[PDB]
Amino acid sequence: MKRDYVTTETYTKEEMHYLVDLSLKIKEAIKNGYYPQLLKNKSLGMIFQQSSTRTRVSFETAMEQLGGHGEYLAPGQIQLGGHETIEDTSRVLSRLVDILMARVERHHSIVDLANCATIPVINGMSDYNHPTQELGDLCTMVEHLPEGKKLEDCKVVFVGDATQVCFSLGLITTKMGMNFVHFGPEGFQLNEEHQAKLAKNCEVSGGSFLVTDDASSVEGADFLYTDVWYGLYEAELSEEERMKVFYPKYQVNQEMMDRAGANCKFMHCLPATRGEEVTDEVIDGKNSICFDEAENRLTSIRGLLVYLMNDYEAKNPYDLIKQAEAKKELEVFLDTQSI
Amino acid sequence: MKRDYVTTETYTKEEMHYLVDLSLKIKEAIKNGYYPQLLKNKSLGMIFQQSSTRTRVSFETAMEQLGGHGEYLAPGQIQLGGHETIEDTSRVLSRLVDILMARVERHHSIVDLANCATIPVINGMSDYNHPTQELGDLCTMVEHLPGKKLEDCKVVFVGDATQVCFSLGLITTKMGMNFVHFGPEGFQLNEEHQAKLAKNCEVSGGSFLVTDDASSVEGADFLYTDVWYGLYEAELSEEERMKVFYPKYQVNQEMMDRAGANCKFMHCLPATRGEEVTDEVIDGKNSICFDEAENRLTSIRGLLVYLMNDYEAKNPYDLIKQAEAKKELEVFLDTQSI
Amino acid sequence: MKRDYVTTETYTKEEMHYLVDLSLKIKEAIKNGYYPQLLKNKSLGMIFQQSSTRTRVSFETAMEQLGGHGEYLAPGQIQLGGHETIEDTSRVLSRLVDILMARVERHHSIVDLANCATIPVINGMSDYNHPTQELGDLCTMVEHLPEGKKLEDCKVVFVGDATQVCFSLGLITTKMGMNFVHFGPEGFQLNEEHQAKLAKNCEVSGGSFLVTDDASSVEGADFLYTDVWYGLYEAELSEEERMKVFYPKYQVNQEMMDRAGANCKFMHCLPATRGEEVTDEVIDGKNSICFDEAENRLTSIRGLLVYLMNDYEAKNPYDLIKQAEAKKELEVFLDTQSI
Ligand SMILES: N[C@@H](CCCNC(=O)CP(=O)(O)O)C(=O)O
Ligand SMILES: N[C@@H](CCCNC(=O)CP(=O)(O)O)C(=O)O
Ligand SMILES: N[C@@H](CCCNC(=O)CP(=O)(O)O)C(=O)O
Ligand code: NI
């Protein structure tokens, strides 16, 4: 048996709080130079169907820091998607690595990969959600809480396009009982199916959500978050197309930051298009935390990797008697046996 | 001095038996959570001219588990083939890594890579053979013996005369088993292939047959197949391979039943479901191709360890020089500043 | 605070001697089977915008041998250059790896990477220079000194095109007080800006330099070095064009080696186009050291990685009290808490 991390929908608020604490404890060790070897000799498979800096580097660095190794599987290097099915790739890699992640074009690909694998599977971003981004962002919001405010009393406003990141931020904030607002133009807002999911989260947590094109909605924001305008990796919008849709109403500039509040923090998942969704002045300003946010991609990924491997080991414990016997048997073989 | 693993033609049956035993001992250790650090701080170079999942991941996971590291060198990343010859690449990498593997478009590349390198070299598949697949398949058959001995078993390969087909021929006839290639005219193992299988058998007491007779599958303990689309660089179309192989060479439940109730299904993977094999067979109770994929890792761990142990035995470290060098570096780092 | 390795122009002769010595001491340890774990659990980011065998393999192997890991970031794998600016990539990776190297198309990219990063940055080759090649060639010339001669006693002649390797070799030889010659045809010689820098090196070092199309300039050389004729990776000179420029006058054949002197050594950064800049007979001959030179790409890279990380740790030391406290708190958490 095993557990996956495909969506935060299968995790309670309490479970996410455990993941934040675990991640932050590991972070404090490493920043002071103790590298806990919690994943010693473990191997991670890393399937990427799209380009990536933060997610990919975070997984490779995490494995090394914890005593294991991440294997990068680019497009064209593996047979998946043409000569081999998703179910076969899954069953095979279950025999070859200890834990698996994938960034996929279509959400169904990660669902199938997780369902057919006998080892833990992590979603590195699909067209539907970005759950490792969720934990990273939450870690970041915990570290940058406004003075005298609790997490659930905070207002988080996503500005612009209804990307997978926009939805994910909605899912995590509402899960933790916070107040979420998506400020976006008509035709590019979170849809009815998205909103019913936020509604289900809010009944349990006591949080709230709004989806609107009202410019005043930013007022009182403690966190202001944005993403790129050019859409999905495989079907980008042209510069001219996205400008007509979002510019200038949805550009996070200094006057918008001032409209939200003097203490409001700027967040972005990155990469950013400077001059489009955000100005140089904001992203490089004193209230930008999007570089601490990028650091926290690594923070959250270490905690998840450690939690899921701990979970797997508890469900599939090693036999220590058989372990010592096998060790002894290999050592005798190497001592006495020649080719 | 060194040893290579380019073809099992340079290995005796007894040597192949040792490699099996070593690989299985490592597997039982790791299965129970003991990772033997037998390749500590060693670097493997990995040249891939074609796509791979099982071979590539197996070498990377293998090195991590044993205390070392594998480096993936994909096409376009290195200058080999355009601005650099294979002999220079070989001489350069012999100075930069401890051990080398390559999956090549053409067999002469691995031959030349091995002969010019001063470090051990492994063939990760050519157009000619696939020797790490041979050891992995041998490990698999040992674990799934019918009660028969290995040398009493019949192994039928079904379909195209791929490099995997011939490699299975070589390993089975080397171990003294009974081999059949069941394939259509024009796509059978050729006269040069068969002469090598014949040389193996005269030594081992095994047997071989190349035929298009469907009754040849009867009594098979293992029934093995591969894809129909040929070489990576020049694939056969969907319409053309169907005309060549379908339905005669599709491994379906009728064929498995004709082989025998206890016949096991093997396939090197990736498989084209609905072509060389049906969903029913590959997902069925008698399919062992996923155990077989696991054993690509098993066999590769054993090979890396053997070849490095052999290398170390032939080029041993001077422990007096080792301690003197260690002391000198420590004195340097303690006392000297930029 | 940190230090970079972008150009040997920021390093004194005494500093370069230290680096050679460190690299040679590490080399002798590893050659005899002792792997010093000087970079335990550290991560190196490797940005490659061009193809590479020696530089890429040296970095990955170097990290494994010293206890760390190198991460390969190829073209198309990261969004830098299209959807992300050089400055943002630098600040982000500063949070995700410990040390960074890049092979860049344009020299301004490595300068910007280094200037914006809070971690050490190594130049893995640009269109301007190639400083890890410089240190490798220095280690190589030290190991192959003529009897009774010092490095500063030696005459080094570079043959052919004014490549970045040509200029770099000029920089490192003049820095160390040696006698450097560029033997190249008019229009393809080191320009006035290059020569002015060599002249300034010579004022301090006691060395000398000459740029000439005179064939007799090879006479009395202790090392004879060459490179390809096809120019830059992005803008290659065709076979017919380059042959018309250089062939046969600038081909390193046995006649040129004999003209240089019986004991003269042949050097080449590689890869070599046999039949163009050099013949089979010379590169495969008894006086060829280019494969030893290739080995010393790894020799020099190990020394550089260690020095820069030691420098960083000295400037940014870990606090051992906070380290132990962080270790204990993590250990307590894993013992007592569950999801
Ligand atoms: N809406 C964006 C989301 C990017 C999220 N960014 C990350 O995960 C950081 P990375 O891509 O460098 O890993 C898109 O669809 O591209
Ligand atoms: N005849 C096939 C052989 C593939 C063997 N499969 C493997 O080695 C598994 P891999 O490709 O995932 O490493 C071909 O030439 O393509
Ligand atoms: N003038 C040459 C310099 C190549 C240097 N070679 C190396 O650094 C060895 P590598 O490319 O294998 O890393 C060019 O611009 O191509
Ligand atoms: Ni690696």
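Residue 1 is the first one shown; counting continues down the chain.
Placed from the backbone N, Cα and C atoms, the Cβ positions cover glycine too.
Pulled from Swiss-Prot, these are the features on record:
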BINDING   A:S52, A:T53, A:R54, A:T55, A:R56, A:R103, A:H130  carbamoyl phosphate binding site
MUTAGEN   A:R54 to G  Loss of activity with putrescine and ornithine
BINDING   A:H268, A:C269, A:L270, A:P271  putrescine binding site
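Taking CA atoms as the reference points, A:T53 (carbamoyl phosphate binding site) and A:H268 (putrescine binding site) are 14 Å apart. Within 8 A of the CB centroid of the putrescine site residues A:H268, A:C269, A:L270, A:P271, the other residues of that chain are A:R54, A:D227, A:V228, A:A272, A:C290, A:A294.
Chain C has a C-beta under 8 angstroms from the C-beta of A:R54, A:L270, A:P271, taken from the recorded positions A:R54, A:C269, A:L270, A:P271. Non-local neighbourhood of A:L270 (putrescine binding site): A:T53, A:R54, A:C290, A:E293, A:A294, each in the same chain, at least six residues away, with C-beta under 8 Å from its C-beta. If you compare every pair of Cα atoms in A:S52, A:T53, A:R54, A:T55, A:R56, A:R103, A:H130, the residues listed for carbamoyl phosphate, the longest distance is 15 angstrom. In this structure, A:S52 is the one among the binding-site residues A:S52, A:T53 with the smallest number of other Cβ atoms inside 10 Å of its Cβ. Separating the Cα atoms of A:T55 (carbamoyl phosphate binding site) and A:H268 (putrescine binding site) is a whole-number distance of 14 Å. Considering only the binding-site residues A:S52, A:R56, A:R103, A:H130, A:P271 (putrescine binding site) has A:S52 as its nearest partner by CA-CA distance. Mapped onto three states, the DSSP output places A:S52 (carbamoyl phosphate binding site) in coil. Within 10 Å of the C-beta atom of A:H130 (carbamoyl phosphate binding site) sit 26 other C-beta atoms, taking all shown protein chains into account. Non-local contacts of A:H268 (putrescine binding site) by the CB criterion (under 8 A, 6+ apart in sequence, same chain) comprise A:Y225, A:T226, A:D227, A:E277, A:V278, A:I283, A:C290, A:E293. In this structure the alpha carbons, written CA, of A:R103 (carbamoyl phosphate binding site) and A:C269 (putrescine binding site) are 15 Å apart. Each residue contributes its Cα atom, and for A:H130 (carbamoyl phosphate binding site) and A:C269 (putrescine binding site) those atoms are 10 Å apart. Taking the mean position of the Cβ atoms of A:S52, A:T53, A:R54, A:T55, A:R56, A:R103, A:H130 as the carbamoyl phosphate site, the remaining same-chain residues with a Cβ inside 8 Å of that point are A:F48, A:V57, A:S58, A:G124, A:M125, A:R297.
Residues within less than 8 Å, Cβ to Cβ, of A:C269 (putrescine binding site) and separated from it by at least 6 positions along the same chain comprise A:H130, A:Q133, A:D137, A:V165, A:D227, A:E293. The Cβ of A:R56 (carbamoyl phosphate binding site) has A:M46, A:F48, A:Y72 as same-chain neighbours under 8 Å, each 6 or more residues away in sequence.
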